[PDB]
Amino acid sequence: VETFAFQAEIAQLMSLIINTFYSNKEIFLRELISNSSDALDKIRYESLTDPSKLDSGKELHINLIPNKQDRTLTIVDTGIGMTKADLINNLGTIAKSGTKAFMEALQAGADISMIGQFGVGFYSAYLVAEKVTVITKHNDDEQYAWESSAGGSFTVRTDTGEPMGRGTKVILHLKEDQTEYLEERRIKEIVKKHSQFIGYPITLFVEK
Ligand SMILES: CN1CCN(C(=O)c2cc(-c3nnc4ccc(Br)cn34)c(O)cc2O)CC1
């Protein structure tokens, strides 16, 4: 297990998201679905010139999996997945300018719902989650687990759990007061409201 510090700008963004009073929290799901859709677009495009890239799974989709027992909501996609360098370096550097611009906007009166327009909507996960675990598998690398409860650091390790094939699974460990996002009709309402134009199937797994 390796522990890393977030880029300073991102640690500051995370602390702001965690500490600011903001009731419109449902936007997190829209942002995570939009990120999955982007990862799905990338594998779909790559597969046009090299169909062997889908050997690890031909189905391109998004699953939403609430678990009231564990208090987690999982967003799974079969997109391109992330390499170790993506997890440690790349996502951070690509987010840096967006993060700085977003913090500046928040100063000039802009609101948290605009986070997506700056390309850093992933961190809106911390509106509802006390901890986020991400399991990922890219065709060119091993399966990894990323995890952060914020506070300035994240961890990366090789994942010895169930094999994913290809893609990314975001597991939100929800804050005690945010269990509404585990409810079937609330999830449907949110997806219909924000995510009605995504070009891949989004399937809600209903709890038994
Ligand atoms: C460069 N790309 C983008 C998306 N992608 C992915 O595999 C991918 C990334 C994120 C994601 N978006 N922001 C972050 C931040 C930290 C972590 Br961990 C994951 N993040 C996500 O929610 C879903 C995804 O399918 C493929 C590779």
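Residue numbering for chain A follows Swiss-Prot, covering 17-224 in order.
Structure determined by X-ray crystallography, 2.0 Å.
Backbone N, Cα and C define each Cβ position, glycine as well.
For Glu47 (mutagenesis position), the same-chain residues 6+ apart in sequence whose C-beta sits under 8 angstroms from its C-beta are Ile131, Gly132, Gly137, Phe138, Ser140, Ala141. According to Swiss-Prot, the experimentally introduced change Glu47 to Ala is described as follows: Strong ATP-binding. Strong interaction with HSF1, HIF1A, ERBB2, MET, KEAP1 and RHOBTB2. No effect on interaction with TSC1.
The number of other CB atoms found within 10 A of the CB of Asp93 (mutagenesis position), across every protein chain shown, is 27. According to Swiss-Prot, the mutagenesis experiment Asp93 to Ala carries the following note: Impaired ATP-binding. Strong interaction with HIF1A, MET, KEAP1 and RHOBTB2. Loss of interaction with HSF1 and ERBB2. Los of interaction with TSC1.
Close to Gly97 (mutagenesis position) in the fold, though at least 6 residues off in sequence, lie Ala55, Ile59, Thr152, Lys153, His154, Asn155, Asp157, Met180, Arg182, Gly183, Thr184, each with a CB less than 8 Å from its CB. DSSP classifies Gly97 (mutagenesis position) as coil under the three-state reduction. According to Swiss-Prot, the mutagenesis experiment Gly97 to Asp carries this note: Abolishes ATPase activity.
Close to ligand 1, meaning a Cβ under 6 Å from one of its atoms, are these of the mutagenesis positions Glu47, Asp93, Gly97: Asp93, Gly97.
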